[PDB]
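Q: Here it is, the structure, as structure tokens.
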Amino acid sequence: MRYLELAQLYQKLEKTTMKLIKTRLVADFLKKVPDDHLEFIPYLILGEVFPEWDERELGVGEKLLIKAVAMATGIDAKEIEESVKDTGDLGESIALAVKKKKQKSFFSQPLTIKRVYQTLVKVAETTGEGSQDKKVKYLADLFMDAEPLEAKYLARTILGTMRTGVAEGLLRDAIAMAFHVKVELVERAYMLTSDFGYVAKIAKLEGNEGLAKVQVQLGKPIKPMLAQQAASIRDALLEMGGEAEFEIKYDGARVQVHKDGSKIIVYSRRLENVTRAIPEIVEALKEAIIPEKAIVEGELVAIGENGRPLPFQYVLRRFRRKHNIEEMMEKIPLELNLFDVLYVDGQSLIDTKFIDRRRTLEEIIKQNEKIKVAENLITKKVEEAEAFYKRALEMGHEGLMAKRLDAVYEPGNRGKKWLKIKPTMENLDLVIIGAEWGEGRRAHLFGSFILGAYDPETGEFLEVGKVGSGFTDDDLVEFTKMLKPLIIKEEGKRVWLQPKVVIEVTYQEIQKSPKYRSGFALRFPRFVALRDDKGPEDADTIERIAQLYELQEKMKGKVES
Ligand SMILES: Nc1ncnc2c1ncn2[C@@H]1O[C@H](COP(=O)(O)O)[C@@H](O)[C@H]1O
Ligand SMILES: [Mg+2]
């Protein structure tokens with residue numbers, strides 16, 4: 001299949017604002033894709049080369065890209081740069097360079113999707129000595145045969161700036177539509193493997209039966225099972241049927257570990273491969289995990305000099321690797337509190353009752369300085385769990401998790417099989433979808449941020465509030481530098497932003513406002529932290545908010561006596 005057909009799809013996608021039309025376009029295209037392109041085509045359709053959990057990345061910036069295009073077209077980098085000043089878009093200017101290339105090298109050897117994909121992969125894997133020059137050459141080889149339209153999309157694909165309105169929801173729907181399979185099964189398989197390519201392939205070749213048989217695949221992250229919040233230990237035990245597994249709810253960053261022999265991959269909550277950020281934990285895991293193959297997950301916690309937990313922000317700091325891992329391992333010691341096992345030696349435990357998974361976890365983990373098994377208590381006595389809860393809080397943790405003993409693991413689901421019990425309404429993790437410049441001496445900084453809750457089915461982020469409290473001057477400076485590149489529209493003090501930054505905020509109250517489309521509004525939110533271990537698509541949803549609203553109202557309804 002020619003890359004031109006894919007470029008033509010991108011163009012059609014950009015020419016419609018309609019999700020249903022986009023779904024159709026993508027589905028029709030998926031139907032034409034050769035079977036051996038299915039494993040990667042979904043990502044290319046999203047304008048990405050690899051799944052977010054891959055670790056591989058094209059180490060190509062605007063300059064290197066321009067250099068490759070200049071090399072491929074015979075047009076000076078400066079000229080391409082000067083073109084951007086008139087076009088306002090590098091993609092369009094690259095298309096022009098390629099269009100002009102016709103004068104000196106008129107015939108192209110038509111780009112195939114296969115060649116483009118294989119090239120991008122080679123580029124990403126070229127990190128050796130003179131990786132940069134090699135990447136320029138691979139890309140130049142590609143742009144030499146590109147048609148203008150193709151070049152524009154190849155460029156945006158390389159830069160990660162593709163703007164097709166295709167989100168995971170639409171891609172899921174497109175796969176279901178293209179191969180006449182149940183969207184629920186496409187979703188089930190996606191929650192288990194986080195791999196749209198894998199899911200699409202199976203959908204096409206095996207249909208529903210195949211999708212229903214999909215099991216976790218070692219190395220591919222499983223979307224984490226989430227939890228609803230209960231008002232109290234008592235309420236949690238009641239919901240559980242009178243008995244439950246209780247565990248300390250550790251305040252750190254959730255990670256998922258895949259082990260194959262001595263090979264370890266650790267994924268963060270947003271499924272970023274963060275293995276490289278925590279070498280000491282990886283080493284500890286090779287030792288702590290007994291079975292050759294396993295997938296387990298836990299809460300990675302920063303530990304202070306007094307042995308108590310440090311703020312979870314410290315763990316997220318470790319993930320960003322802004323300082324040398326060497327210094328940070330010293331400055332920010334970590335401990336991983338494992339709380340689930342989803343696979344062991346070729347056997348998926350997703351459909352295994354929790355009690356068996358926990359027993360397996362206890363059996364498979366030889367705890368060490370770094371790797372621990374979450375402390376638990378299985379009880380039917382509210383007072384026992386309450387004592388455990390009190391202790392969890394005195395220990396500096398968040399409270400307790402209560403988990404149904406007979407429940408299977410539900411990838412990506414925020415059900416009631418796992419419940420969180422805390423002393424306060426949990427903070428919301430929302431997407432910054434806009435901001436407003438501050439006033440007076442703060443006019444050069446964003447001083448307020450519009451928060452959006454993610455909508456999976458639609459892919460958009462609906463406004464649920466505006467936070468302008470809790471940020472120190474430095475926070476404002478940092479967020480302004482971080483968000484300026486995301487501006488997509490500006491109007492007075494108001495700026496609209498690409499939905500990419502998730503932040504945690506407290507709120508005085510969740511209000512059910514007829515006002516906004518979301519139906520909700522947060523009363524006086526306050527900044528708590530940057531939650532970059534969560535992608536925009538991992539942010540709290542309207543449903544999550546509605547759930548907290550119900551909890552809030554349930555408690556207000558109980559006020560007095
Ligand atoms: N023992 C535990 N079991 C499960 N989740 C835990 C535990 N300790 C801390 N956590 C965190 O609590 C969260 C509960 O689900 P949610 O609040 O929906 O993210 C998980 O995502 C983890 O980050
Ligand atoms: Mg947490």
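Every residue number used here counts from 1 along the chain in the order it is shown.
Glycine is no exception: its Cβ is also placed from the backbone N, Cα and C atoms.
Found this in Swiss-Prot, in case it helps:
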- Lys249: active site, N6-AMP-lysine intermediate (ACT_SITE)
- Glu247, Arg254, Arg269, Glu299, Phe339, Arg414, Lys420: ATP binding site (BINDING)
- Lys249 to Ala: Loss of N6-AMP-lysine intermediate (MUTAGEN)
- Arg531 to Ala: Reduced ATP binding and enzyme activity; when associated with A-534 (MUTAGEN)
- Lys534 to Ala: Reduced ATP binding and enzyme activity; when associated with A-531 (MUTAGEN)
Q: With the cut-off set at 10 Å between Cβ atoms, which of these recorded positions ends up with the most neighbours? Options: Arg414, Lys534.
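A: Highest number of other Cβ atoms within 10 Å: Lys534.
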Q: I need the least crowded one of these recorded positions (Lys249, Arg254, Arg531), counting other C-beta atoms within 10 angstroms of each C-beta.
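A: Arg254, out of the recorded positions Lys249, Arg254, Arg531, has the fewest neighbouring Cβ atoms within 10 Å.
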Q: Quick one: of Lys249, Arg531, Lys534, which mutagenesis positions lie within 10 angstroms of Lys420 (ATP binding site), measuring between C-alpha atoms? Sequence order, please.
A: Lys249
Q: What whole-number distance in angstrom separates the two most remote CA atoms of the ATP-binding residues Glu247, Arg254, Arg269, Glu299, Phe339, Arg414, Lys420?
A: 19
Q: Using DSSP and three states only, what is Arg269 (ATP binding site)?
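A: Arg269 (ATP binding site) sits in coil per DSSP, no helix or strand.
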Q: What number of additional C-beta atoms lies within 10 angstroms of the C-beta atom of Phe339 (ATP binding site)?
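A: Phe339 (ATP binding site): 26 neighbouring Cβ atoms within 10 Å.
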Q: Between the binding-site residues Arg269, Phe339, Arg414, which lies closest to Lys249 (mutagenesis position), Cα to Cα?
A: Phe339
Q: For the recorded positions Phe339, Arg531, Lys534, which sit with their CB under 6 angstroms from an atom of ligand 1?
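A: So the answer is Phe339.
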Q: For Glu299 (ATP binding site), which residues of its chain lie six or more apart in sequence with Cβ-Cβ distance below 8 Å?
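A: Listed in sequence order: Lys249, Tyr250, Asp251, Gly252, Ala253, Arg254, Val255, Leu336, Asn337, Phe339, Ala374.
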Q: Of all the binding-site residues here, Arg269, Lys420, which one's CB has the most other CB atoms within 10 A?
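A: That would be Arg269, with the most Cβ atoms nearby.
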Q: Of the binding-site residues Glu247, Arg269, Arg414, which sits closest to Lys534 (mutagenesis position) by Cα distance?
A: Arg269
Q: Can you grab the distance from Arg269 (ATP binding site) over to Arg531 (mutagenesis position)? Cα atoms, rounded to a whole Å.
A: 10
Q: Distance between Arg531 (mutagenesis position) and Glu247 (ATP binding site) at the Cα atoms, whole Å?
A: 23
